[PDB]
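Chemist: Below is the structure I would like to discuss, written out as C-alpha cells.
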Protein chains: 2
Amino acid sequence: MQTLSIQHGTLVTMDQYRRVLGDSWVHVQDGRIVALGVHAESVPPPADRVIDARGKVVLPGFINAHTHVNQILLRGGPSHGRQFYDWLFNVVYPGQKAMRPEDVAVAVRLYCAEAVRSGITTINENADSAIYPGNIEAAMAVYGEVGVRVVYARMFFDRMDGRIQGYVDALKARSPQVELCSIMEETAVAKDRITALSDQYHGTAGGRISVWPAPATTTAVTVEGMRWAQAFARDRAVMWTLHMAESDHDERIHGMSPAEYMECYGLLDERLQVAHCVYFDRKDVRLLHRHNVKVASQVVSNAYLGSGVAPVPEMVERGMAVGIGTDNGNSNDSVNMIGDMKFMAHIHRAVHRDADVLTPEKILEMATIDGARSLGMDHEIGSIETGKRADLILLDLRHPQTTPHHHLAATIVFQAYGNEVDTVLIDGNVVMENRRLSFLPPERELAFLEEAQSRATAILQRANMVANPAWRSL
Amino acid sequence: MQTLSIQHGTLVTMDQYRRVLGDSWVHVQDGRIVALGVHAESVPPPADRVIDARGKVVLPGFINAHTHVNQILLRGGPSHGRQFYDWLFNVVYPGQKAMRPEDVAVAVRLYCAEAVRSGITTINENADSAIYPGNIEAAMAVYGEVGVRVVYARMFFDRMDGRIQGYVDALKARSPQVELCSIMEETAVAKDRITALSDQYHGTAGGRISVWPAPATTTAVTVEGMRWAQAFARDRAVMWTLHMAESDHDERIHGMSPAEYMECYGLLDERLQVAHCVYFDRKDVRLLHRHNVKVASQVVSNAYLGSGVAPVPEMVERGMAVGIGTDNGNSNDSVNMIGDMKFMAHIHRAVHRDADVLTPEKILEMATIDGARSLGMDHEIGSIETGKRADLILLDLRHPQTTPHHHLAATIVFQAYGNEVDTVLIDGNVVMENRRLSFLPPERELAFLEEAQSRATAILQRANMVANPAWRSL
Ligand SMILES: [Fe+3]
Ligand SMILES: [Fe+3]
C-alpha cells in the first residue's frame, strides 16, 4: 500500500454538502481517498509522501465530458471559419486520414500535456479515427503511460445519409483538392471491432481506461446499430454515447427530431450520454429528462463552428446531469477547462440577458461532480469524498489575475486563466507537480513541441490542406 | 370513536407509488384514514357504517388551490367580455360592495353546492370582501355547517398604485353609473383585523377552517405589509399568499418583475403561495424555484379575462408545487375541477404544439396531491394514505361520456363532464351521497336556487350593473 498525504490546503470538496474546508488535509492510499480532516481538529495519518498545499486550493480533478483528441494536430490555421459539415469534410476527415500511428501518439501526448496543465484529469475521448490500423494501439500506449483517466468512446458509422450528399459535394468544392473521405463500416464489423477493443483494453492501465460504444449520430447509424450499443452498455455496466443535433442539416431525421426518433425506438435511457444539444426544443429536453439521459455540452465549440447556443440552463434547472466538454482539439481551439467554464458562464448570461442564470458554483459543479454524473462515474470520481478515486488538483491563486480572491468558485470561473494549476494527481499518482509534467519533463518539452509542429505541417502537406491562408479581414 | 368503511372501490391513491388498487377498501375513523386493503387478500375491519363503492372509483378530494367565492352571485351576464381591471372595477368591487351578509351566506352555500357536486373538498378562499362588517361571520357560519375544508385567505390592500389611476378612470367610463370603489386600509388596521380573525376562527369547525394572510399584490401592498404577512405565516405555521402579475399593467413594479421585486426584499420563501403566473419569464420561474415557492394556476380564468397562458409546464417540469384553482366564481364561470382539468390539459397542448406536454396523470396530481403541496397541507390531505384525513370522493364512470374507460386518469381528464361524482367525504363526514347534498337537500334545492337568482338580480340593481346586455354577435 503506497500512501500520500495532502496537507494544509483549502479543500473544495464538491461533496454532498458542498463543504469548503480551510486548512485541511487528504489521505490517499492505493489510488483511493481514504480520509479527510481539518488540521485544527485532527492529525493526518502518517504517509510515504507529504504534499504541502499551504496557501493552495484543492479540487477534484476537472472532467472533460466530451472531446476529440487526435484532431489537436489540425489546429493553428486550417480549422477555423467553417460551419460544422464544411469543417468536417474539408478538414477533420482528410486530416485524420493523413495521420500515421506515430503522429497519433504525439497528438495524444500533446493533448494530455495541455489538459493536465489546465487541471483536467478525466477525458471522454470520442474516437473517430479508431477505424485506421495501428491508431488504437498507439494512442492507448500513451494514455496508459501518461496516467490520465480515459473513457475511450469508439465511434462508428454504419449508414449513409443520402439526403445530405449534394450539400457535401458543394462544400467539398471549397477545397476540391482535399479528398472526400468515408469511414463507414458494416454494422457487424463495427460490433466485432468495438467488442474486441473493449475485451482487450477495458479496465487496463490500473482501471484508468474504459471503453464505450459510440454510434456517431442518429442519421449516420442504423437502428440495429444504436440498439446494439444500448444493449452493450447495459450488459457491460458502462455507457453509450451519441452526437445529437449539432447542425441545422441534422435537425430532422425522418420528419422528427433526433430525440423524438430515438424515443420512438426505445433508444433513450439512463446509460445514454448525448453530446451537442444546440438544436433542441422544449419537447426534446422533456424526453431526455423523462429517461434520465446524460448530457455533455460543448459550449465553446458550438460557437466556434457557428452552430449556436444550447439550452443548458433549461436542462440544469431540471436537475439533469450536464457536463462540460472542450470538444475537438481543433474546434475550440484549446484544451482548457477553466477557459471553457468562463465561456459557459458568460455566453448564457448574455443570451438570457440574466447575470445570474448560472452561478459560478454551478459551473464548477458541471466541470466536476455533475460531469462525473454525466459519465455515469459519479460513484468513483468528481468529488473529494472518502471512498472515491484520488483524482485531485492543486491551484495556486497567488497571482495577479486571481487577486483578490474570496469566493473560490467565482474566482476560478471569472478570473483564472488556466495556468494556475500546480500539482495534479490522478488515481493517486503524481502526474504534474509545480507545473512539471511527469510524462513530459521540461528538459524534453521544447523538442517535443517542435516535433508536434513538424508532424502537423507534414500531415497537412499529405492531406493537401492549406495551413496558413492569406490574411483576411472580412 | 365513530367509524366508516368504504368498500369494493377502485382506489386511485395518488400515494408515493401512485398505487391504483382494484376491488379495495378504506377504513376511516375520527376523520382519519386508518387503514387500506385489497378485498381478495383481506377483510375490512368492522365499522359503524359501510359505503358500497362497487363499480366506482375512489379519489382523494379535489383541491381548489385558489378561488374567490362570494363573486359567484355576479356570474350569468354581467361579468364576461372584459380585461382584468375592467372586470375588477366595473363588476367585482361594486358588486361585492352591494352584497349584504345574508347575500354572502347564500353565495357561499351556492358555491359550496357546486363545488362539492364536482368533487371539490378543499377550497382556498381568497377573500376580498372581508373588510365589510358581518360578512366574515355570515360566511364562516356557512363554511362550518357545510363541512368543507377551507383556507380563508384574508386579502388586504394598504397602498395606492397612483400609476394606474388614469387607466381606471377611463375603464370606469364604460359603466359610469357603477360606483368607483376603494377597499384600501391602513397597514396597522389590516394586521389587527386579520390577527383577530385568525385568533377567532383558525382551527375551528373541527380543524377544517384555517386563516392565512393575503397581501393582495406587490403593487397594492407595502413592503412592511408583505413582511408582516410573511412573518405571520412563519410564526403561526401556516402560509401566506399573493396575486402576482395577472395583467400587463402589473407586469412591472419599480422597474422589475414582481418576483424580482420580492426577491430584493427577501419576500420569496417556502410558505408563500403565489397565484396567477401569466406574465412570467424564465428568470421569475427560476426565482420562485430557488425559494420553493408554491403556485396556483388559474388557467380558465386567465383565458376568460383575456390575460393569456401561464408557463405551467415549465414549472411542473422543475418539480415545483403547482395546484389548480378555479379562481372567481365570476371569471370562469364554473366551479368544476373536472372541467378545469380538461382545460389545463388542452390549452397547454395547443400552445406548445405538443400532445404530451402534460399527462392526464400529472393533471390529476395537480388537482389532488400537488395541490395539497401548494397549500402546505400535503401531510394532511391530497392522497389516500394511512394517517391522512379522510377527504375522499367517489366517481361513477357508468355513463355514456365516460364509456369506455380503461386508463382512469385519461378518462377523468378527457371524458368526464363533472357530474359523475357521487359521494363525497370531507374529514370523514358524508357531505354528499348519491348526489344528494347533506347541506342542501333536494326537497329544498329548487327554492334555494330561486332565492340565489333573486338576490343576485337585486344585488345588480343596487350596484347599478347591467345584468343582461343586448344581443351582440361581434
Ligand atoms: Fe463533438
Ligand atoms: Fe384570483
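Recorded method for this deposit: X-ray crystallography, 2.8 Å.
Keep in mind that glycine also has a Cβ here, set from the backbone N, Cα and C atoms.
Found this in Swiss-Prot, in case it helps:
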| type | residues | note |
| --- | --- | --- |
| BINDING | B:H66, B:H68, B:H276, B:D327 | Fe cation binding site |
| MUTAGEN | B:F84 to L | 6.1-fold decrease in catalytic efficiency with atrazine. Does not confer melamine deaminase activity. 28.5-fold decrease in catalytic efficiency with atrazine and strong increase in melanine deaminase activity; when associated with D-328 and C-331 |
| MUTAGEN | B:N328 to D | 24.3-fold decrease in catalytic efficiency with atrazine. Does not confer melamine deaminase activity. 28.5-fold decrease in catalytic efficiency with atrazine and strong increase in melanine deaminase activity; when associated with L-84 and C-331 |
| MUTAGEN | B:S331 to C | 4.6-fold decrease in catalytic efficiency with atrazine. Confers weak melamine deaminase activity. 28.5-fold decrease in catalytic efficiency with atrazine and strong increase in melanine deaminase activity; when associated with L-84 and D-328 |
Chemist: Taking the mean position of the Cβ atoms of B:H66, B:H68, B:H276, B:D327 as the Fe cation site, which residues outside that list, in the same chain, have a Cβ no more than 8 Å away, listed in sequence order?
Modeler: B:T67, B:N126, B:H243, B:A275, B:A296, B:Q298, B:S301, B:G325, B:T326, B:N328, B:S331
Chemist: I need the CA-to-CA distance for B:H276 (Fe cation binding site) versus B:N328 (mutagenesis position), whole Å please.
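Modeler: B:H276 (Fe cation binding site) and B:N328 (mutagenesis position) have their Cα atoms 12 Å apart.
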Chemist: Under a criterion of Cβ-Cβ distance under 8 Å and sequence separation of at least 6, what residues of the same chain contact B:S331 (mutagenesis position)?
Modeler: B:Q71, B:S79, B:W87, B:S301, B:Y304, B:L305
Chemist: To see if you understand the setup: which same-chain residues, six or more apart in sequence, place their Cβ under 8 Å from that of B:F84 (mutagenesis position)?
Modeler: B:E246, B:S247, B:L305, B:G306, B:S307
Chemist: In angstrom units, rounded to an integer, how far apart are the Cα atoms of B:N328 (mutagenesis position) and B:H66 (Fe cation binding site)?
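Modeler: With distance taken Cα to Cα, B:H66 (Fe cation binding site) is 9 Å from B:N328 (mutagenesis position).
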Chemist: So which of B:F84, B:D327, B:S331, listed as recorded positions, have a Cβ under 6 Å from an atom of ligand 2?
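Modeler: Going through B:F84, B:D327, B:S331 in sequence order, those close to ligand 2 turn out to be B:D327.
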Chemist: Measure from the Cβ of B:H276 (Fe cation binding site) and count the other Cβ atoms within 10 Å, all protein chains considered.
Modeler: 28
Chemist: Go through B:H66, B:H68, our binding-site residues, and report the one whose Cβ sees the most other Cβ atoms within 10 Å.
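Modeler: Counting every other Cβ within 10 Å of each candidate, the maximum falls on B:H66.
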Chemist: Just checking: which of the recorded positions B:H66, B:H68, B:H276, B:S331 have a C-beta under 6 Å from ligand 1?
Modeler: none
Chemist: Measuring CB to CB from B:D327 (Fe cation binding site), give everything in the same chain under 8 Å that is also at least six residues away in sequence.
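Modeler: Residues satisfying the criterion: B:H66, B:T67, B:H68, B:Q298, B:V300, B:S301.
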